[PDB]
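Trainee: Input: one structure, supplied below.
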Amino acid sequence: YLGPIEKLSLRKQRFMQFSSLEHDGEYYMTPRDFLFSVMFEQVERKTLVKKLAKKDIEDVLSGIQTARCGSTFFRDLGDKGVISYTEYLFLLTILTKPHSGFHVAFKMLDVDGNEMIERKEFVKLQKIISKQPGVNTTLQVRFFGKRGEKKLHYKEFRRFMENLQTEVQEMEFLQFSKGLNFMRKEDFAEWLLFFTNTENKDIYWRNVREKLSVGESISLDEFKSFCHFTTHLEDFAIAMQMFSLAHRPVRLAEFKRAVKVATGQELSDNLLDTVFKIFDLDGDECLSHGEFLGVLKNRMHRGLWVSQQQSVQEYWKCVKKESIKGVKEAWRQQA
Amino acid sequence: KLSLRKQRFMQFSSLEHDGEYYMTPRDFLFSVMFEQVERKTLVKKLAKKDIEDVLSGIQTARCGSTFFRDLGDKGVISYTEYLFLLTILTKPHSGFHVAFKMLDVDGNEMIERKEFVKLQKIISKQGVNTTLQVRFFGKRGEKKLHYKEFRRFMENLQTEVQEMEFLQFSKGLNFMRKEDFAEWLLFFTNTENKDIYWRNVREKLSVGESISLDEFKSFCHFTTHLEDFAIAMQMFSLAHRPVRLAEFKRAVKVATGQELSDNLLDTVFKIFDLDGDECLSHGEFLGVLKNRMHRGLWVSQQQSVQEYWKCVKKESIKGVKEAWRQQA
């Protein structure tokens, strides 16, 4: 093309959009801020940031321990918790890198070689995982106890990452099902296209209206298995290139076989027929698998990054500035 | 105009037949070890009957890690089979299970000769009869390639390349001078601070130090875990802290899960201690490891942008020299 493409991080922008606490020039999320920030770009009520005192912020996470420390951990806390920005970037990386185990970072912080780390290492773990004094916090209390006594064992960290993936799945399901125990395929499409603001949506929504019939729905199990699929989009993309090279079109049983090989799972016909019908951009019986792959990528990244290439513009600006300030001295000494 | 991989193939391919060019197994081994032929291989023209007798070497070669060496020149390897083997070498963790399971139409763990080129082309993206076709599917395509046999081939191939490189740099012996290990390590690195590396080799090493085949293999294994090693170094880099010898050995052990000898690691440290502190210049070291892994056959992101910008500078000088002529 005409430029290198830098992936620009909107993670801090998202954090500032959803954080509802401030204390001493530092902003913080409640667990609820965190869940909605990973699901949405914009906040529903621009409510003004609560400015808290040392005692107040201590009280926010005080009366906890009530939370079920499995996959309803964050939901159960409501607003009763505190999450720092570096902890946020850590949590974002766990969601957008679901297959990563970060064993190298853990072991590098496991100085005693016991498969455990100490509270002092937690922020280092956060900063390495998410590269591309201090008040007490919900994660600090959970992993390292109330006054920093216990240590985070690796298998506990693995379980926490698993419960976090699950909890985002189930909370996204509750938002798009309007709590109501099944998800209309209209709403599943809404979810699927959420981070795809590229204008092409006319055909997707006309497809949704015409092709799938009123009353059809999916369950939480179908939704979870599709999220799993989405985390295997790179395997799916290999299977798609093996059709792109043979110049062959992807029909419905070919789509289903590719999906089986990507996930190792048997997704339901109810799900995969709907997905096919939606991304059958033309009237043919063929998957427009390119734009589908694009949409799975949008879905996986959650609006947290934006590609750009204004490197050439800065280059030109610097060329013109330097050449001008060089002529301003080369010729004002000449004639 | 040719790609790096096609350029290497044309550099080392010694057989011609029907206007196509083929490698023997020996050509392939030296293809991945070196960038320039020494004698300029005489290209032997072939006709139908010739390549059959060439193929006949498969009757007698073992199928473990001495496969390619046993054949010597008695074999035929095509260009797409070459990109396939390259990719197995330069992406040694990949597994390729997805491509296999997609070509395995009958649900079993096996593919037919008809799928083999598909497998090559997919694995390598970013009916003349050949040694590999005969090895995998039989002389007449009468058998099929199980995934396990394929995986174990990939392992044997990595092992053979390690053992052959060791022989080339040990000059046939069961020990490799540390100077020659350094020659191998820097072999796909251009000339940057090359003189510092070599001054270090000369001054920091005592005469007659060597490494075993085991040590060389442990270092090749380490080289395949360079991204794990990179994470370990970036932790130090974010702590604004230097990598001394003990931290080097701990990083290597954690990136490898294996115990590399002090004999090897102290030499590696001393070589890449560019500034003469007792701290490891680990940015330049990690660059060399990537060099080594890619064998000069792949371009990489950073070099792609740094060439895009040299093209931009070229066209910009052309642009000012044009627009100047637009006045007089």
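In order, the residues displayed for chain A correspond to 73-204, 225-427 in Swiss-Prot numbering, which applies throughout.
Per the header of the entry, the method used was X-ray crystallography, 2.5 Å.
Quick reminder: no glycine exception, Cβ is built from N, Cα and C everywhere.
Below are the features listed in Swiss-Prot for this protein:
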{"type": "DOMAIN", "residues": "A:169-204", "note": "domain 'EF-hand 1'"}
{"type": "BINDING", "residues": "A:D182, A:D184, A:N186, A:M188, A:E190, A:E193", "note": "Ca(2+) 1 binding site"}
{"type": "DOMAIN", "residues": "A:290-325", "note": "domain 'EF-hand 3'"}
{"type": "MUTAGEN", "residues": "A:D372 to A", "note": "Strong reduction of mitochondrial Ca(2+) peaks"}
{"type": "BINDING", "residues": "A:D372, A:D374, A:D376, A:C378, A:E383", "note": "Ca(2+) 2 binding site"}
{"type": "MUTAGEN", "residues": "A:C410 to A", "note": "Abolishes interaction with MICU2"}
Trainee: Check the recorded positions A:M188, A:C410 for other C-beta atoms within 10 angstroms of each C-beta and report the one with the most.
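Mentor: That would be A:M188, with the highest Cβ count within 10 Å.
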Trainee: To the nearest Å, how long is the straight line joining the Cα atoms of A:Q204 and A:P225 across 20 unmodelled residues?
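Mentor: The separation between A:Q204 and A:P225 at their Cα atoms is 26 Å.
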Trainee: Would you mind checking how many other C-beta atoms are within 10 angstroms of the C-beta on A:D374 (Ca(2+) 2 binding site)?
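Mentor: Step by step: centre on the Cβ of A:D374 (Ca(2+) 2 binding site), count other Cβ atoms within 10 Å, giving 8.
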Trainee: At a 10 Å cut-off from the C-beta of A:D182 (Ca(2+) 1 binding site), count the other C-beta atoms across all protein chains.
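Mentor: That number is 20.
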Trainee: When you measure from the Cβ of A:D372 (mutagenesis position), which residues in the chain that are at least 6 apart have a Cβ under 8 Å away?
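Mentor: Once residues fewer than 6 apart are set aside, A:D372 (mutagenesis position) is near A:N299, A:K303, A:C378, A:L379, A:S380.
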Trainee: Among all chains shown, work out which of the binding-site residues A:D184, A:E193, A:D376 has the most CB atoms within 10 A of its CB.
Mentor: A:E193
Trainee: For A:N186 (Ca(2+) 1 binding site) and A:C410 (mutagenesis position), what Cα-Cα distance in Å is obtained after rounding to a whole number?
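Mentor: A:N186 (Ca(2+) 1 binding site) and A:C410 (mutagenesis position) have their Cα atoms 53 Å apart.
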Trainee: If the Ca(2+) 2 site is taken as the center of the Cβ atoms of A:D372, A:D374, A:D376, A:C378, A:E383, which further residues of that chain fall within 8 Å of it by their Cβ?
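Mentor: The answer, listed by sequence position, is A:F371, A:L373, A:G375, A:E377, A:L379, A:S380.
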Trainee: Can you tell me the CA-to-CA distance separating A:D376 (Ca(2+) 2 binding site) and A:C410 (mutagenesis position), as a whole number of Å?
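Mentor: That separation, Cα to Cα, works out to 51 Å.
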Trainee: I need the neighbours of the Ca(2+) 1 site defined by A:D182, A:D184, A:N186, A:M188, A:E190, A:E193. Which other residues of that chain put their C-beta within 8 angstroms of the C-beta centroid, in sequence order?
Mentor: A:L181, A:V183, A:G185, A:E187, A:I189, A:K243
Trainee: My understanding is the cutoff is Cβ-Cβ under 8 Å with a sequence separation of 6 or more in the same chain; which residues meet that for A:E190 (Ca(2+) 1 binding site)?
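Mentor: For A:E190 (Ca(2+) 1 binding site), the qualifying residues are A:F236, A:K243.
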Trainee: Long-range neighbours only, meaning 6 or more apart in sequence with Cβ under 8 Å: which ones does A:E383 (Ca(2+) 2 binding site) have?
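Mentor: For A:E383 (Ca(2+) 2 binding site), the qualifying residues are A:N292, A:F371, A:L373.
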Trainee: Which whole-number value in Å describes the distance between the Cα atoms of A:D374 (Ca(2+) 2 binding site) and A:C410 (mutagenesis position)?
Mentor: 46
Trainee: Hey, what's the Cβ neighbour count for A:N186 (Ca(2+) 1 binding site) at 10 Å?
Mentor: 10
Trainee: When DSSP states are folded down to helix, strand and coil, where does A:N186 (Ca(2+) 1 binding site) land?
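Mentor: Once the DSSP labels are grouped into three classes, A:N186 (Ca(2+) 1 binding site) ends up as coil.
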